[PDB]
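Asker: I have a structure I would like to understand better, so I am pasting it below and will then ask my questions one at a time.
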Amino acid sequence: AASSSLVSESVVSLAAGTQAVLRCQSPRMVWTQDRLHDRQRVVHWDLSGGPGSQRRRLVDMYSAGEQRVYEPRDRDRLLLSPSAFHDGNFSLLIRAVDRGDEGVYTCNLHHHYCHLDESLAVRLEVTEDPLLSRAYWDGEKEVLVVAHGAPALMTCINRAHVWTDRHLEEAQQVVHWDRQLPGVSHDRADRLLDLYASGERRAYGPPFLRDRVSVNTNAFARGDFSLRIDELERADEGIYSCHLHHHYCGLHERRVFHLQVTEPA
Amino acid sequence: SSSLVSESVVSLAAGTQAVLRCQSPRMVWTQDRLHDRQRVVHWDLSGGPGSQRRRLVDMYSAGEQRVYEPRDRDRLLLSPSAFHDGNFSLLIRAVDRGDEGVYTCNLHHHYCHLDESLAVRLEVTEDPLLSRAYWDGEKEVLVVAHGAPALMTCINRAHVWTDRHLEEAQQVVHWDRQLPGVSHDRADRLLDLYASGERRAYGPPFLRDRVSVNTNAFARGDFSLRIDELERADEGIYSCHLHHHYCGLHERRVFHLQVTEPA
């Protein structure tokens, strides 16, 4: 993979002399990352439905939570590893497979903080001849042939750091504001501000614009890095971009503002 | 068909009583049926000639599987219906270095007194591309990545282990007689002894009165043929055939009987 990005784009038209507020806020921009609530992951196993019908959720488990089975008959029957989010082993164990367990299973990982979705499909087939039990690749997914009544383990492993409870060093979060003046292509944007979570601001370029640009650094703690431009001039027109790279999530966040300054009649 | 257990020559005087010994404790049948289809599977773990085997998990037929180490609960699993289809394989949910060793799957039949076992050696590696299943010459060897599952296969679909009913052909003992000149296959049946108690004697009354097996044959497993008042016409090849179809017991004993007249 090269990059994963969350991008939002907006058109802003404001009268000259008024104030511009370019809102840039995200839970990723909250520096003190709660290892509990900012690390909520969920795994759930789904089973294919009937012809053209809806899938059925069998069991799910949130990180730092206990597994939940949705059919009371399947309690103590479908098992996840309680250490799944520590080692990255999200495999599903069926204690005794019957015909009602045949179908295509999906193992689904969701990172609610990092906006990451992962899915793996496994087809389970029940045989009444134990000699025919086997596992093979069908061209797109693993196929597991299991003797009726036997336990079956469908393997789902993802050991990437974002799914496990392994944490690298929490480095400094920096938020960048860029600007493209009218008629300047992308990749040639000029930096406007570097905004550090600890409160430091590094200004760039024009001293005739810096005096009207401001941020509220007391709102950095809640992930708000919005840009404020006072006394809007025609020269303020352009494409403003707020962007951040989140190391743990492996995620680029980008908010783009096409700002137009009008003049009253 | 059957296994020929012995073939002996018996020479006796006319007028005496022949006793052709045919005994088997595994042909005993009595009134009671105290779990006479009771089986048990158990998996053991051992580690070389100088280590002690440890019982891992067992399960009786018509019972629930019991695991011996509380850590292994929900970790070592058998098919709860293993005795229906003969799938006695053992699933280790996730293996570690402590699971290395030789695993033996043991079947034991409390009624038939049968035992059958196979061994599997588990080896836990670190590289997943080194994971293979091969035959070392006398047992299967499983190389499994750490934390991966290990399915140690133990499949025995024979009717004696499974809840499949091959009708109910009970124990029966046959005594046959092959007279001189008579070719085999055309040997005359002398006695049918069924475990249920039914007996079938063959021949004219002069012969049936002189040929007997003790009345408690199946209680004691003694089916010896007694021939009273030996005549020269009694000589020939006698054969005892023991059949326990459920337990797979099929034995025969052959007696070459010679009758010598007093001079």
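All residue numbers given for chain B refer to Swiss-Prot; the residues shown span 32-294 in order.
Positions of Cβ are set from backbone N, Cα and C atoms, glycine also.
Not my notes, these are from Swiss-Prot:
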DOMAIN    B:159-291  domain 'Ig-like V-type 2'
MUTAGEN   B:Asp130 to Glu  No significant effect on integrin ITGAV:ITGB3 binding
MUTAGEN   B:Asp253 to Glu  Reduced integrin ITGAV:ITGB3 binding
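Mind running through what each feature is packed against?
Answerer: A 10 Å cutoff on Cβ-Cβ distances gives B:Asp130 (mutagenesis position) a total of 21 other Cβ atoms nearby, all chains included.
Its own atom aside, the Cβ of B:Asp253 (mutagenesis position) has 17 Cβ atoms within 10 angstroms in the protein chains shown.
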Asker: Hey, how far is B:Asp130 (mutagenesis position) from B:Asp253 (mutagenesis position), Cα to Cα, in Å?
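Answerer: Given the Cα positions, B:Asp130 (mutagenesis position) is 48 Å from B:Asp253 (mutagenesis position).
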